[PDB]
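Structure first, commentary second.
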Amino acid sequence: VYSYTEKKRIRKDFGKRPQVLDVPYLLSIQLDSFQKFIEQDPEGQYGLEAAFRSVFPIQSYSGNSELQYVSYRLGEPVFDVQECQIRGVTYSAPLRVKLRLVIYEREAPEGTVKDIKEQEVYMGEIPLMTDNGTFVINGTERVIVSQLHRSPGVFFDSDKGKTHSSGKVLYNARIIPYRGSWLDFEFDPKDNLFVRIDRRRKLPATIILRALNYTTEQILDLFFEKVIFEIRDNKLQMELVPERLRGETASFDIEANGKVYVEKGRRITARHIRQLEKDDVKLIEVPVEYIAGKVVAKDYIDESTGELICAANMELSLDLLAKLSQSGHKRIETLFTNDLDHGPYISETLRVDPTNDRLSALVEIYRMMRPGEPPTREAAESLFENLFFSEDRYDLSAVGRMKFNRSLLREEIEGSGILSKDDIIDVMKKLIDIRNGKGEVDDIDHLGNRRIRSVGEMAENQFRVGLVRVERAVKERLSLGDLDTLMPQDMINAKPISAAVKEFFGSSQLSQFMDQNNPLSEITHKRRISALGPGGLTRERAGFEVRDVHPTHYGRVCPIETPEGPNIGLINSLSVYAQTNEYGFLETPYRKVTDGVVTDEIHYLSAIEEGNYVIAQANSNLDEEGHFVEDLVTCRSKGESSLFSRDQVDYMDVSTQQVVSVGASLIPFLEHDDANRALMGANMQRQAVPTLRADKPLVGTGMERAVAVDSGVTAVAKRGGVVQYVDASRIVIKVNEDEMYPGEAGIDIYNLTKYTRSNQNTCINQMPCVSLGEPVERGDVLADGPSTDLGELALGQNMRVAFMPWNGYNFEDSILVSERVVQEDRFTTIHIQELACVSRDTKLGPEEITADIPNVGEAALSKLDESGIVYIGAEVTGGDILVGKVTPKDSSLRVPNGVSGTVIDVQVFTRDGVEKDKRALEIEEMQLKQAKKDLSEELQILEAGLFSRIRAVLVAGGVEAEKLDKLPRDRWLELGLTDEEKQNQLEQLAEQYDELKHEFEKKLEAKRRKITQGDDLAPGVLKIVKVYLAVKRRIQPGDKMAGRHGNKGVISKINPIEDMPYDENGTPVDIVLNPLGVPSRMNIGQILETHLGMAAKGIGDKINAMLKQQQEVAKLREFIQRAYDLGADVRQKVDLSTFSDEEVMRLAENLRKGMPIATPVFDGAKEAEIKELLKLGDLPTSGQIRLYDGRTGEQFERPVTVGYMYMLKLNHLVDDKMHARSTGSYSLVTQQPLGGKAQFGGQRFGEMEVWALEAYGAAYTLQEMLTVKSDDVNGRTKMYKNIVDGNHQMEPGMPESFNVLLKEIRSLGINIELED
Amino acid sequence: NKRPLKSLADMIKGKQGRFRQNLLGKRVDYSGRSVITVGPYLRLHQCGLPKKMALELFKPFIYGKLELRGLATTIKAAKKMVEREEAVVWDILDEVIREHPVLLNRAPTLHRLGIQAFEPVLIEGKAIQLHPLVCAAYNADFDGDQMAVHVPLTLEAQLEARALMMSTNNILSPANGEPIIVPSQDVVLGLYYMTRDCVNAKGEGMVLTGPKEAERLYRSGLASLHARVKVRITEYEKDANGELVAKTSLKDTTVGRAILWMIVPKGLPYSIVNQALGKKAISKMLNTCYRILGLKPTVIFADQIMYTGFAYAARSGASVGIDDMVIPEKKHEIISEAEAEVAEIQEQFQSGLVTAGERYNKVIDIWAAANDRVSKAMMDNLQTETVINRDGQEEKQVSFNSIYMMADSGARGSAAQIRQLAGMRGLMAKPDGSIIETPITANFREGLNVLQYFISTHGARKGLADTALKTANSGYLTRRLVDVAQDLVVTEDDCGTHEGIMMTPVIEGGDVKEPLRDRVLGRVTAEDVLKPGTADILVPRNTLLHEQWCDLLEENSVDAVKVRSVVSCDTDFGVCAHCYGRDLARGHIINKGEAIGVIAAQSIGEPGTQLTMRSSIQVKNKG
DNA sequence: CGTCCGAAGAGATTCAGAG
DNA sequence: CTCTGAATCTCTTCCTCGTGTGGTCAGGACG
RNA sequence: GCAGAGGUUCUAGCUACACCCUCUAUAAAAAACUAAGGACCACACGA
Ligand SMILES: [Mg+2]
């Protein structure tokens, strides 16, 4: 079965591998994340709830006052998305929050409250995301990109190599929290374990143990293994265990139980260990010289006086041995030191550490944290407990605790957010073990250590910041507050929380201005995964490691779609099938592999557990039983590609498109072109400008439909049915009876967005894709949005391309374009400009907007209306006047020079209080008329639908066809119908219609007030006039045109069609590319794409030939079936007999322009399949044909390659780039060019160009262009007067920038002057 | 915004400080930018330029001419006339662009030739047209590359731009004497296709009166472009004291090589156009033309050779296709042998005969051997497989395949860049640089496995990040090099210093990396060189070593030549001309004054972007 | 109506080993 | 016991130009 | 045409980069005409 719109033009899909999992909703990463944030979560986890619950204690200091959160509910947005975008206001929901204030009696903490005050308070103003997963901040559609940052937890880095400049590897452990203070435990080059908290001065890390209420004895009991020594008559008989002898040297002669085991100079072999274990030796005599090298563990005092004979952790000498022997210390505890692995590291720190008590440790920590002031014991204790033992000032998220327990190999998954003594000692023990050799350091770039912070998590963090900021003020106010003297609304204000949220959403390191020029651009910018951002590595601070792709990126982050330049690999996109785990990690679908069967069950796997199993390659053949036909299959066990037997395999890739993202998946033959060319092609697809009439690509991937549907550019059908009425501005869908709810179903109305200004000044145009009466199913495409054709993403426009040099006009990378392309408007793109005029307050009276402008001609004022605003639809040109504004004593807005076009609409916003001019009244009246017309249209349409609902029910059980036509349709409650459930349904519809009639005038009045009320504007402005200019930029020499395979070039010449190379058929090639760019830049995919497009157009031409002549539908059906079969078995498998025999004609007419072919990313068309496809048509199997010269007329030898490759048109048009300037306004430093942009500017003759002129014998052109052309005011004036005089003579003078430098150096206090 | 606020020292230091932002290099007026266009019809002394850009840049000149001719009484009326773009304004504009050079300027001006002068040719459009030859000098693409145009104002500025900065005056790069305007990518391919031969081509065998008859036969279509035919040529040589003598002979050649003969100037011999004429051959041709004919004949010859190369590359139709890249028939058996060998090595490791390290080394070695074998098989299939007759039984010739012609000619491509298309792509390394044990066996003509493409994108991301870091490192190095320099200019003409450095061809254990001919060329000796005959003044003490002297040195078999080094110069606050040597951009001694510190710094720093980041003694030959 | 609140190297700075 | 060399700590950049956007001391009321 | 004002237009026009005429304390026979301001930080992208 196929969808009806798919029946219109069904895409020939290659790919032998059968798909098991349908492509997920590409915008899930944003929509699902925000649905988690704004949702009311009863569990109070993950949402505005956790944020309120985490910060709602409100405990007064000795005031018995408490305020608690009870519930909240986001209000309905004041303005709809379209209304907020046109007004410039944010799309936000008022945050109705219900709060309960309770006051307890004094000195009665356990007593009940004396009064309860519950009320709903408006705090904050939280913006919402549209159905397309994008915010609207200030009239701009702004999207928040998900941030990939190092997850909270513990990571044992190395910093191997450069440190200490001796090859000695250091080891450090960072306790990175979600919010709080970092805690790094580093090693001194002399193997001393230091602590570095918040990257402050290095400190002996043993001080933190003392700060955690631990003495030396406890520290050595935790971090070292006690060895018991017994004083005996036989020279202090020593107790040794078998395990401690492994890896030891010949310390002495081991003789126990009157038997010798190991002699002098004999290594302790495992055989010796086994035989002494069989003998079970426990006590071994040791020479007194050996104990000198041991270190005491615990303190010892004599039993007579109790004085300190020997403290803990110092070397033992002969005098110490004599003192402990004479005292009578029978039991002696010593540390087990093994320089091989179990080396001493805490002991060295304790030698370095001069602190012996917890108070001294706290004092030193305070000194190293807050120096310059005398610390206090209470102050130090408070600082430490607020720094590590306090939830408010320090917290690890559930992901942080999970990572902590993963790295520490703990058992529990969850735990307290704050740390503890056990956590610190466990981290130190693991760091010590890493130093010893057991265990391995972790990789920061691993996706198991870098989670993804979505928009919901960022918004929750900013909300928590706002809540704590207002909590500080509430606590401060409540200290002196009085009970029962105020409403629970004065202490909390929406101002700071709203300011924080608005600042985050509008101006942030991550609040990216959405590049809304392509559906692919929107779909890949909302899925963008940036490492940069708040709480993230910066570009300069980012290492080479982070930029560079990790083996664990497979299936999680696309390794092909990254922005080249300053941030390469830092803003990498997310692969098509990857989804974010509930802890922020990146999962990946993976088919479970059973005993030998590749089972269809899809198990999402994170990066940490991917290594544990072995992953099979997607390009592994199966025998339809899940059995690899392939006894050894290539696999990815631990990030290493290696052949594995079938029985070894534990998991398989979900499909062949897993690794690539949506931006890189749409490139056909991605398996052929080079990775750099693939990267550039994926990047350039995001910046193609929509053509006027977008058309499907002849060769594609099959994800274009998925990208177009998933993105919000098109108008998908939420409910199926039939198209009752279709219009270029609206589409009405009559929902089917089996797809509509019993109540309030009616029919669906879709208001397609007409020509609207976009973020990159392009047209967001939606054209209907259906006619009247066309059946439509659920989730179907109805309107072809920008760069969309028949529900398929149509970025550019495919055309004939011949690969051959042509007189140098395609010299190295330039593109040659025929006159035929320009003639048929293939690349004419509508650009909507936003020329906004503002009337601010001015001294000595304000400025008017009337048409009275002095020192101007009547011709310029002819376009403007009587009130000084350009007539809608007027075709203005460069330098023309749009709206007449004169300042009090000629500041009217004018079209910028060069740009032209016709005004599409002029919207005016006027603040309340100032009377609106004639044009504003006319526009407001037309807006009211349009709103009333739309409301009446929906009134009549929904009334017709509801009557059809009623009439259909009234065909049985009291049917009166004649009686219905008699009485007017307004009243039907008097009709006689059986007292059954049908009568109840009619009564329900009648009551609903009555309530709707009551609400109709209310909402109409609300709309009238919305269009009447003065729109909020910036302070000190009268009214703002926005004029939208539609520029139709045709293709021109210099316009940057680029295909999908990384081949980019500027159009050199628009060559007349008569000069184009034509084949024997006479059809001239539309574009003549350069073959020389194929071998070096290995974009060989474009050659495969060219051949497949040639085959597709051959099929289309055969269909056209058998369609232009009146042929039987049987011939069309058999040819279409032959085309869709195409030899080698494919997943497509479309049968033409199941069609209705008249939609076959529609299909053939839709394939007249070319056969649509889908080439999946990594299992697309092979060379044999393409050759067979060429053989299907009249075209040769070689793919290249003889072409005759356009001018000479004789065929080119060595027949050239032609085909219809899908090449885009990037938005880097030459029209934008022209920046010529002679003289203009100057800067502060008096550098004349004034930072060239829209502002009329000269290009920075930078330091490199100055060096270049210095290398030449240039001292006059350089001098003129560094002095008289740039900043010398007298010099500039004299040069201008001289050139207009005709004498090109330079009056040198001196650059004013040097005078500025002299003044700045003098202002420092350094006299710098010149000698005369 | 919680950011450090700029102080009185933050605006005197750093990139954004007053020095490097407003004094060292400052924005200028009379400047415009646009994307660039090829426009092969131009000559390198001129460039295309849009009408709007010429109107805006030359506004003061247009105002002055309007005032002089009385079209507008006042600047104000003339400015209104320029806004109206009245037809009279365009005619005035054509007068101020007759001989007014403009300085084409690409943004990353790495070396001296980054900015060059051009006579603007008014074109309708909005894209600057840059001559194809100077694109290599500019390192400029046609992929959205934009370059600024600056208008010299004063007579001194325009005059020195014409005399020095013109592309006609910049033929040899300052880094080395080799030409910089050499046919680079497409014209070289056209010449290479032109100068070849089929062993059996249409119109092969008949004798031709001259190049005119060769053109007549080719254009009429009755003789193939490259067919081995004897032609009669009037080869001109200047073996006399500047006089050109004529030598007429029947040199066996092809039609295509005879076509180029009318392009080359008189002085050049025919032995330079009788080869396949790749990139290196054309570079040597242009260098010989510059060293023999001079500058103007070299410019005219370069323009004509560009024209013919483009025209006959268009006529060639040197396309690219799937059948143009051939898979070796032995590639499958080489892959099978490599798989068998790695299986044997793994089996040996499993038993324990070979541990991990030696197993890894063995696998890497055998995979490299298989890669070399498949590369050789690919080259044999790509240059030897071609079978074509000679009106007889059987013969084998050098291939005319599209990719082989586009790679062997040096037009664009290399050995690895052609291996990655038909042969095994090779062992591809991980981010850390350690080689993946199992290579990317599949090539680009065939598909790539998902893991194979993952390793490929590992390498590609490594290369892209390396380039991104390396361009910044090279820019910093260029800045340091320029600034340790820029006080060193040629202040004197000679110092009479006998000191110097003994120039000797460099040997690093292998063959001669650089012969003494190309190492001492253009430098003035310090003491008289002598041949095996003692007390022989083969070259006097203070004579510049031009091409003739170096050629004489090779045939006299000199070993070490003491030469005057700039280090040994005793001149204060500069160096003398003799101690420096040839300008490396003009065929004469360095001019007294020219700044050579900045030239040297730019020459050193320009290839920084092209750099990278990471027994027994046996006699070789008889002697 | 105006006015007062990572990384990479160099060099200085401790800092230390050995008679 | 006073310097020696050596580890430690602190400074100083770390390309070069374009083109679109958006955010920015924020005195505030009283004589 | 260098310090000011007036003139036929259109409040005001004396070279202000700036457009016509008069003279040194007085205002009109006269058509082409008029305006001299403007930073930093972030994001994305191109080479
Ligand atoms: Mg380029």
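By Swiss-Prot numbering, chain A shows 2-890, 915-1341, in order.
Recorded method for this deposit: electron microscopy, 3.4 Å.
From the backbone N, Cα and C atoms, a Cβ is placed for every residue, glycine too.
Looking at Swiss-Prot, you'll find the mutagenesis A:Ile561 to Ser noted as follows: Resistant to antibiotics salinamide A and B. Within the same chain, residues at least six positions away from A:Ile561 (mutagenesis position) with a Cβ under 8 Å of its Cβ are A:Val660, A:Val661, A:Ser662, A:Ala665, A:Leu671, A:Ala676, A:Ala679, A:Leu680, A:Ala683.
Record note (Swiss-Prot), mutagenesis A:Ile569 to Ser: Resistant to antibiotics salinamide A and B. The unchanged residue is displayed. In three-state terms derived from DSSP, A:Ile569 (mutagenesis position) belongs to neither a helical nor a strand segment and is classed as coil.
For the mutagenesis result A:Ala665 to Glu, the note given in Swiss-Prot is Resistant to antibiotics salinamide A and B. If you draw a 10 Å sphere around the CB of A:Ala665 (mutagenesis position), it holds 30 other CB atoms from the protein chains shown.
According to DSSP, A:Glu813 (mutagenesis position) is assigned to coil rather than to any helix or strand. Using a 10 Å Cβ-Cβ cutoff, A:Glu813 (mutagenesis position) registers 21 neighbours. Listed in Swiss-Prot is the mutagenesis experiment A:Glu813 to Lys, annotated as follows: Disrupts the enzyme's active center.
A straight line from the CA of A:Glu813 (mutagenesis position) to the CA of A:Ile569 (mutagenesis position) spans 26 Å. Its own atom aside, the Cβ of A:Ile569 (mutagenesis position) has 22 Cβ atoms within 10 angstroms in the protein chains shown.
Secondary structure at A:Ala665 (mutagenesis position), as computed by DSSP, is helix. With a threshold of 8 Å between Cβ atoms, the mutagenesis positions A:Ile561, A:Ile569, A:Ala665, A:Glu813 that neighbour chain B are A:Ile561, A:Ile569, A:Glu813. The DSSP secondary structure for A:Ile561 (mutagenesis position) is coil.
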